[PDB]
Amino acid sequence: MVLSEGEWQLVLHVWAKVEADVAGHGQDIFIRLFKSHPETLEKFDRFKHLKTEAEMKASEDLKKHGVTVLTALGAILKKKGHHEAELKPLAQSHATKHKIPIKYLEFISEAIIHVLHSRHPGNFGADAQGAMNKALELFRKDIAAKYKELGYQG
Ligand code: HEM
């Protein structure tokens, strides 16, 4: 699949807003993910002890992790589809070291859309959400293909 320049513009326009507060968006997204799909929390040995949203918000390590994740995702989105090089190491660590099923990538994609919808309604209307979903589907599709080449079905 391929996004048009118009769709990329919608994606990058709302992403520019997210970059005004990467740490904050990172926390909201992971808290949403962990609360909505608690099973994903078990994949993080560093955070699986967190019991409440309050503890999650107060975790300095979780906040730093969120920044690392969103920074990596932002770099991929800014490539506008030409992300082969960026995807290689990400696909290897998540398939081989962390063992993250494609299903879980769908869950975090849902969390990202939910947070952008809540925080940026004016810049995240129907068309913008469709563009973001398409960009994330492309990401998940290419990651899945790499998973297979690497020997991980998940
Ligand atoms: C938007 C998709 C995602 C991106 C861009 C992303 C990115 C990253 C990055 C850059 C790191 C640090 C470097 C590395 O280990 O490769 C990381 C670590 C990790 N990711 Fe992801 N990730 C994504 C989704 C997920 C999901 C859905 C899970 C599982 C629910 C997951 C689990 C992990 C784990 C367990 C680590 C190691 C954390 C640690 O122990 O420090 N990731 N991820």
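Header entry for method reads X-ray crystallography, 1.9 Å.
Each Cβ is built from the backbone N, Cα and C atoms, and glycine gets one as well.
Reduced to three states, the DSSP call for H65 (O2 binding site) is helix. If you look up Swiss-Prot, you'll see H65 marked as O2 binding site, on the strength of experimental evidence.
The nitrite binding site annotation in Swiss-Prot covers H65. Taking the Cβ of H65 (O2 binding site) as centre and 10 Å as the limit, one finds 17 other Cβ atoms among all the protein chains shown.
A helical conformation is recorded for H94 (heme b binding site) in the three-state DSSP classification. Residues or ranges marked as heme b binding site by Swiss-Prot: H94.
According to Swiss-Prot, the natural variant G122 to A carries this note: In metmyoglobin. Every protein chain considered, the tally of other Cβ atoms within 10 Å of the Cβ of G122 (variant position) stands at 8.
In this structure, the CA atom of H65 (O2 binding site) is 15 Å away from the CA atom of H94 (heme b binding site).
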